[PDB]
Structure formats: C-alpha cells, structure tokens
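Engineer: Dropping a structure here in structure tokens format, bear with me for questions.
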Amino acid sequence: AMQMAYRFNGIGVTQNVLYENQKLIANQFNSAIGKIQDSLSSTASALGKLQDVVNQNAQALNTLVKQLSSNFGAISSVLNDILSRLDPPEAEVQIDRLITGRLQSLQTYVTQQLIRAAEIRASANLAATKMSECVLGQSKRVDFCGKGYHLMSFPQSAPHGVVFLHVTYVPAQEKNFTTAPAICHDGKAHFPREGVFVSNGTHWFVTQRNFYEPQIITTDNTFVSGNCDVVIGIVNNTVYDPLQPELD
Amino acid sequence: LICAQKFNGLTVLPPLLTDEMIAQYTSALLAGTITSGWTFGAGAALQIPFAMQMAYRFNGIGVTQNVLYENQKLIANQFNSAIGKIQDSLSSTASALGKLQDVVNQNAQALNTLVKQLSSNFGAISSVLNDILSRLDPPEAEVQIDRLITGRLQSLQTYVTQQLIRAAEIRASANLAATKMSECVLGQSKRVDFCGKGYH
Amino acid sequence: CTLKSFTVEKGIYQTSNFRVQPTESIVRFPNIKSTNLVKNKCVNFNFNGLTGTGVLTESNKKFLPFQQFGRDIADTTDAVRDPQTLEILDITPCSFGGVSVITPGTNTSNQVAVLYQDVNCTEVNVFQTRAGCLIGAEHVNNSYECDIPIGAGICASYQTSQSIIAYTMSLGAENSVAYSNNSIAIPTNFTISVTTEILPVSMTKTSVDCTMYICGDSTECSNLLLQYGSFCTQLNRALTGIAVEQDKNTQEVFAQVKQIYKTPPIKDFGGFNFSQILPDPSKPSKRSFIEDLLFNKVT
Amino acid sequence: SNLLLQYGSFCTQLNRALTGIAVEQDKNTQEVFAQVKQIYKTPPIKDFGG
C-alpha cells in the first residue's frame, strides 16, 4: 500500500487520495485484470506482432526450399539425374547453370534474413528500454509506458516475444469551475504554492490539479509576490491567516 | 515524367490518408494543446485558461509562477516576434527542408535508374524483345532472351533491396517522430535537448 | 488460388494485373503493304520497322523538317512522322492497372468487390474513386471508422440484405471544448486501467549449409562450386552472426536481475489479487495463468 | 513469359516484399498523426492571454 502511495505521489496526486480509497482501487484493479484475462483467452485474437515473425520466417524458408525444384535453364532439377544421364565434359555446363541459380536464391534469402534481423534487433532494444524504465521504476514519458499517467507495469513471457501489462491512471467525471490566477487580499497578491484556485460559485478554495479536494486558502498554501496591481485577472478575497485565532 | 515512368508497369499507389485528413489531425492536436494543455493526451479533455497552463509549464522547469503573471505582455510579445521570425525564415531560404527533399530526390533517382536500365544490351544484340524475335529463330534467340531476362532480373533485385533498406531507415525516423509527437506535443518534456534547445 | 488456401480472411488482396488489348494493327510503308491510319484507340502500330503499341493521337509539338521520332526524359518514343501522309503523331501507352479484390472473409460471406487501381473503367455496379474505380460495391453518404483501406481516403465494409459499401472514412467524434478565460475543468473520480503491449524479441535461430544445399552429397558439384570460393563461407558466417544476435537479444531483454526473488507464501498485498499473474507450482512447468493463455494463442 | 517460368518463385517474392513496404508506409502515418480519439475545434474567440 505504501508503495502504491509513493507511486501516486509521483504524478502530482497526494497520498491521502489512496489511503482513503484503498478498497475501491483494489476492486478496480482486480476487475481490470479479470477483463484482460477474458479479452486474451477469446476468439478476439490480438497477437499480430508475435505471429508475423513466425509467418514471415516460414514463408521465407518455404520459398527457399521450393526454389530447389526449378530448372533455371538446365535439363533437370535434380543433380543425380544429370550426373547419371550425362558425361562430365557436357554435364559441366548444366551443373553450372543450376549452381548459379541456387546460389542466387541463397543470396537473396540471406539478405532478407539480415534485414529482418536488424528490424527485430531494433524492436528488442525498444523492449529492453521499456522493461528497464516502465517496470523497474515509474516513468514520466507521456504515452510511453501505457496511455495516461503511468503507475506500474508487469511483464509476462510469450513465445518469441514479451507482453507488458501497464497499470495506468486515468481521471474521470469532471466539474466546471471558475478560476483566477491570484488573490489580492490586502494589496499583496497571493499565489498558490502547488495547486490552483477554484470557486464553487460563491466561496473560493485551492486544490491540487488532478483531484478535486478543496482546502481553505491560508498563508500556508499560498505565498506573496509583489503588489496586486500587475496581474491580469485577479479577484479580491480574504485569507485566513491561521495565527490570529490561536495567538489571540 | 510521371506517366513516362508509369509506362513500364511501374505504378505509384496513392497514400491512404489524403492531405485534408492530416490537416484535420494537426488542427485537432493544436486545438487540444492550446485549450487543454496535456490532459487531452491522458483521458478526457479538460479546458484551462491559456495563461494558467503557461504558468504550469513554467513551474515545470523550476521557475516559480510569479514570474509569468508579472511578465505576461513581454512574453507574449517575444512569442509573437519569434513566430514571425519563423515564418520569415521559411519563406526566404531554400535549404531549410533539406531532409524531405532528399527522400523525394532519392526515390525519383532510383526509379529513373531502374527505367534507364531497360535500354542496355547485357551482352545480347539489342534491347528490344520484338526486335530479337523478328530477327532470329527460337533456337538461337533463346540465348539472347535469356541474357536480357537475367540482366533485368538482377536490376530489379538491386532496386528491391535498395527500397527495403531505405524503408527500414524511414521506419526508424518515423518511430522517432512518433516519440517526439507523444512526448513533446502531448506534454512537457524534461529530456534535456530532446524537444528543442534549452528548457522546454 | 493466389493465397493457396480455401478460407480467405477479411481484407484486400491482389490477383493478376489488367492490360488493355490492341484493337487494331496498323502499319506504315513508304511510297515504293501500307494500310489505313486510326486514332484515339488502344492499338498496335508500325512505322518503318518501328514497332510499338499505344494511343496514336495528334501531336501538338512542332518538329524540325528532318525529325521523325520523339522522346522524353525516360527515352520512350512518343511521336512519329508518317511516311505516307507526312504527319507527326502523339503516343501514350495503354496497358495500365492492377486488379485487387476486397473480401469480408470466407467465414462470413462469399461476396467480393473488384478494384482497378488506375483506370477510369470505360474498360470491361460501378463507382469511380480517386484511386481507380471500384466494381461491385455501393457508395454511401455516411462516414464510419475505417475497416478495409482502399486508398485516397476510401474504406469498404460489409455490414448493411448485406452488401459491400465504400465510403469516405471519418477521423472521430468532433467536439469543441468550451474554453473561456476564467473557466476550468477539474476531475472528481479516477479509474485504473490495465492495458497490454506486445513486443517481438527474437526470431527462430535458423542455419543453412552451403554445399549440402547448393550441391547434394555430390562430388563434381563441389569441385565446380570451388570456383566461387569465398561466397558461402561468408554466408554461414552471416547466419551464425544472426543466431548469436538473437541469443544476445533475449539475454538483454530478460536478464536484468542478478538475484532470483521468491515471493513470500502469504498474499497480504493490501487487497490486490495477483493470483492471475504470479506463477503456479501446481502447473507442470512454472508458468502463470496469463502466460499460458498467451502461449496457447500462438499456433 | 515462358522462359521466365524457369525462375518463377522469384516474382511472387518481389511483389510480396514490395507490398509489405507499401502497407508499412500507411502504418507509419497512423502512428504519427493518430493519437487523439476526438477531433477538436478551437472556439471562435481568440482571447489567449495575448
């Protein structure tokens, strides 16, 4: 639980939203893993990449091994036939034609294999990077380790490949508020330390940028800078100044 | 030169996404990044006044936000002047779009070489199949036609190999561009000197 | 017949090409047998030995009084002078087009649509596109998500009492955020989401022998092949390079921990249920559940 | 066309390979300009703080 709190705290969402929503997050995570279970083991086969490798290798091998049955100009397609059917001083030219043909075919096969191997090398390096950054730590490259704010990841093996389950965070039902970038309380503008100002219509609050949780504007969530005569859109208001009640 | 190239079975398929769709895509990305900042790349779209998003982005690089809200007009003027400088710099120098010109040039050059390859003897007595047929008999014309076939086949092989290599390189560049689109546009980056030059 | 199968899956495939055919064979001889001239037809021609086929049209380019042929950047005869009537013609070759076929899959229906890649199809339901023309599909005015790409922004689908439809694809739902200089939108609830991402790591480490493939277990074939000495030694070197590269790939992607951590036998993980991804000792091997699910769907 | 049947499996190679490349091209664009489920329009007001 504390590690999940540490991982929330890395996307600008304070911990108190986790420790107070533990059951709900557990339930959502379990339901999601069940959905991914049901989505894999179904007729909706989504493993196209891992299958393309096998299919392309099989097709290349089949074409190469079928190339053995072409005359290329010679009088046969099997060496033993020409060997038992002709004398060497004549069989030389036919065997030579067959040799050039099969050698050209082998050359093309090797070249195609080299290129596809380079492509797979590129993909494997990308996979290594993703495994090192998404799994062994939380990432902040947007849309690299999932879709949304990334929380964690779990790898799973697969034939001739790897499969990442990215567990990511995505916000939900929102609300419209009226904002303002400053509060001229007493001639001095008060900017927010970390959050953003909102107004439910009459009052004002400061809240974190990713989860509506309205606090009260004090001299502890804000900081003063300059006079309230230069910021463009600023609204007069009051600040709590928490020392006055207890000190008096 | 388009149809002349086309006149030997060498056709050019049209792209799937016509230019209007790409324009709509880029306009969508712009509108999203200037009316919602980055949240439109991580779920729904949440609007936010542009000045406040810019203050978020300053806070991202260490500079507290009281710097922006006290220099808004100056920063807007610098931004506008910079955009104007960009527009002017494009409309005057020709060597700006070097890369995108290099691709077109190399593709057209490969195609022209492939076409001009169809006019050499390769050891035969001519480069016109109708000619060799109408001037010789099968038992002695088959060797000529074999020479020509081998030569043209070899040229085609070289062309396909060149295309494969170039396509691999452009695929690498397109993956790089996709990463830049995902990490620079849809959100502020911090990989130093990745998404520009300086703090981003 | 082309795919070498009895079941075809949903998509676009390519059969043989298409070629317009010569409707007439004209010839031109000097005044010393000659035949009549024809225009605007996909025809053969002959000009004093000069042989070819195309669309003999009237030229607009002013020759010089001694010029017969005409050419271009690609050096293709596209103008000739008439040795009978002293006329300079145009030429535009005619054999053009690939033939493809759209099919929703031979598990759903035996209906198909044909597509000619660059033809106005005044040749051979008909619907013209920007990417050739499309026979057998019916055009609509809606806009859906793309299912089978045609080109130039045209996508074809099967759903409709069914028929093949071909429409202009749509990018998505078009909305407008109510942006206002003092308006903001703040979330109130969240949602975890577990997505997947697939990555190929290594292909099958193959290997070929030079002489056992080019030759059989022959003798004079090897003694002939020894005239191309250093070819297939190089080939085998390249292939072993690829093999060791695959091995290194797997090593690098997975071998990133020096220890082998065992999870404790308890599962007091704050409330989460990892039972579907941690290994199961009851299994014969040591694979987990989703590992097996993946391992079965690759055949 | 008859003498070319002495090599035939070559050509069904080439086309195939080329088509691969062709398809991949569209895929490329689908990765770059396709990351927004929606299509946004900026409002007709141009009050962007300056």
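Following Swiss-Prot, chain C residues are numbered 301-332, 529-620, 641-676, 689-827, in order.
Backbone N, Cα and C atoms are what each Cβ position is placed from, and that goes for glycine too.
Below are the features listed in Swiss-Prot for this protein:
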- C:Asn331 to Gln: Reduced viral infectivity (MUTAGEN)
- C:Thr547 to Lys: In strain: Omicron/BA.1 (VARIANT)
- C:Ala570 to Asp: In strain: Alpha/B.1.1.7 (VARIANT)
- C:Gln613 to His: In strain: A23.1 (VARIANT)
- C:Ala653 to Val: In strain: 19B/501Y (VARIANT)
- C:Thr676 to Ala: Partial loss of O-glycosylation by host GALNT1 (MUTAGEN)
- C:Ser704 to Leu: In strain: Omicron/BA.2.12.1 (VARIANT)
- C:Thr716 to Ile: In strain: Alpha/B.1.1.7 (VARIANT)
- C:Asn764 to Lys: In strain: Omicron/BA.1, Omicron/BA.2, Omicron/BA.2.12.1, Omicron/BA.2.75, Omicron/BA.4, Omicron/BA.5, Omicron/BQ.1.1, Omicron/XBB.1.5, Omicron/EG.5.1 (VARIANT)
Engineer: Of the variant positions C:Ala570, C:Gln613, C:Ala653, C:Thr716, which one sits closest to C:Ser704 (variant position) when you measure Cα to Cα?
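Structural biologist: Looking at Cα distances from C:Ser704 (variant position), the smallest one goes to C:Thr716.
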Engineer: If you draw a 10 Å sphere on the Cβ of C:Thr716 (variant position), how many other Cβ atoms land inside?
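Structural biologist: The Cβ of C:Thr716 (variant position) has 12 Cβ neighbours within 10 Å.
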Engineer: Can you tell which of the variant positions (C:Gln613, C:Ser704) has the fewest other C-beta atoms within 10 angstroms of its C-beta?
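Structural biologist: Minimum Cβ neighbour count within 10 Å, taken over the variant positions C:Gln613, C:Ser704, occurs at C:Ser704.
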Engineer: Just to be sure I understand the packing, how many Cβ atoms besides its own are within 10 Å of the Cβ of C:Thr676 (mutagenesis position)?
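Structural biologist: For C:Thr676 (mutagenesis position), the count of other Cβ atoms within 10 Å is 10.
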Engineer: What whole-number Å value do you get for the CA-CA distance of C:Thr716 (variant position) and C:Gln613 (variant position)?
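Structural biologist: Given the Cα positions, C:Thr716 (variant position) is 53 Å from C:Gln613 (variant position).
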Engineer: Around C:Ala653 (variant position), how many other CB atoms lie within 10 A of its CB?
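Structural biologist: A 10 Å sphere around the Cβ of C:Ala653 (variant position) contains 26 other Cβ atoms.
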Engineer: 10 Å Cβ neighbour count around C:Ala570 (variant position)?
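Structural biologist: Its Cβ shell of radius 10 Å holds 19 other Cβ atoms.
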Engineer: For C:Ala653 (variant position) and C:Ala570 (variant position), determine the Cα separation and express it in whole Å.
Structural biologist: 38
Engineer: Indicate the candidate from C:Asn331, C:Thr547, C:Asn764 with the smallest number of other Cβ atoms within 10 Å of its Cβ, considering only these recorded positions.
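Structural biologist: Lowest Cβ count within 10 Å among the recorded positions (C:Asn331, C:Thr547, C:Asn764) is C:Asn331.
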Engineer: Out of C:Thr547, C:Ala653, C:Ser704, which variant positions come under 8 Å of chain A, measuring Cβ to Cβ?
Structural biologist: none
Engineer: Using Cβ atoms and a cut-off of under 8 Å, determine which of the variant positions C:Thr547, C:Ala570, C:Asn764 neighbour chain B, and list them by sequence position, or give 'none'.
Structural biologist: C:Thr547, C:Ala570
Engineer: If we check Cα distances from C:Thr676 (mutagenesis position), which of the recorded positions C:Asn331, C:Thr547, C:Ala570, C:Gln613, C:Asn764 wins as closest?
Structural biologist: C:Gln613
Engineer: Would you mind listing, in sequence order, any of the recorded positions C:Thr547, C:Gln613, C:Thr676, C:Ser704, C:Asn764 that have a CB less than 8 A from a CB of chain D?
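Structural biologist: In terms of proximity to chain D, the recorded positions that count are C:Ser704, given in sequence order.
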Engineer: C:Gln613 (variant position) to C:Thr547 (variant position): how many Å between their Cα atoms?
Structural biologist: 28
Engineer: Have a look at the variant positions C:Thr547, C:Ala570, C:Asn764 and say which one has the shortest Cα distance to C:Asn331 (mutagenesis position).
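Structural biologist: Considering only the listed variant positions, the nearest one is C:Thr547.
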